[PDB]
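Participant: Structure in structure tokens, see below.
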Amino acid sequence: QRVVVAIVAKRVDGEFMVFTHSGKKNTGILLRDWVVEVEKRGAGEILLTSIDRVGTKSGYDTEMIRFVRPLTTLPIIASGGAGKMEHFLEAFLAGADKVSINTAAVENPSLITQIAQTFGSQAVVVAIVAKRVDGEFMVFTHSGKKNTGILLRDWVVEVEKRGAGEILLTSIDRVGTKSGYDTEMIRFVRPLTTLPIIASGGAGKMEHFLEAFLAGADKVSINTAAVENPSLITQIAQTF
Ligand SMILES: O=P([O-])([O-])O
Ligand SMILES: O=P([O-])([O-])O
């Protein structure tokens, strides 16, 4: 329940393939096979990111969601490409249980409110993708590649105000490094919101999950290290 497995996928020669290391590594593993494995290992939720859709605002990859839905009984978080109200409806109709949004929310924060006021707050996860810039935490869109000029402290406050239910807090610089979560970013964010925080990016071992919880994370997300060591999913699942 505190364990989210983030699966990043892309069509490669007609096949849905799994990507790790912040979308830089084609693992050669099929989405089909990895989804089956992650549930078997004990994950509580799946964050399903269609890496081709991120930042594009063209809609969620509902083909990918429909593909995955009969493979698993786990809640699915649709991620990548949300741009308007109708996009969320399509995601739910494809089988998603919650929806995640970054780029279009930054550009139009009232979208968060629109979603929450229809599909509640708990169905809405706002993905915050941040890093240190000139000594301050700043917010980025398009998976971290595009600046906004918005401070993390400001955005966190706004996100809750607009009615999000959960924050997915990704440290751009930690993703795929397996070097630990950005616990200073987490600690920074914790007293700014009452919302459940999902720590994202950098998990490499069991003690990393511990430090994240200690810094204030309510749930933890794992991609790269889980693919390399699926039993890690079980160990953390059996613990929290
Ligand atoms: O597309 P996104 O993931 O929402 O930024
Ligand atoms: O891959 P990740 O996100 O670092 O877990």
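First residue shown is number 1, and so on along the chain.
From the backbone N, Cα and C atoms, a Cβ is placed for every residue, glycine too.
Here the residue is the original one, but Swiss-Prot notes a mutagenesis experiment at this spot, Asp182 to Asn (Swiss-Prot position 183): No change in activity. Here the residue is the original one, while Swiss-Prot reports the published mutagenesis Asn223 to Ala (Swiss-Prot position 103) with the comment No change in activity.
I'd like these features described in context: how deep, what's nearby, how far apart.
Facilitator: The Cβ of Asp182 (mutagenesis position) has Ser171, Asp173, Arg174, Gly201, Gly202 as same-chain neighbours under 8 Å, each 6 or more residues away in sequence.
In this view, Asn223 (mutagenesis position) is surrounded by 26 other Cβ atoms within 10 Å of its Cβ, with every protein chain counted.
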Participant: What does DSSP call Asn223 (mutagenesis position) in the simple three-state scheme?
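Facilitator: DSSP assigns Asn223 (mutagenesis position) to coil.
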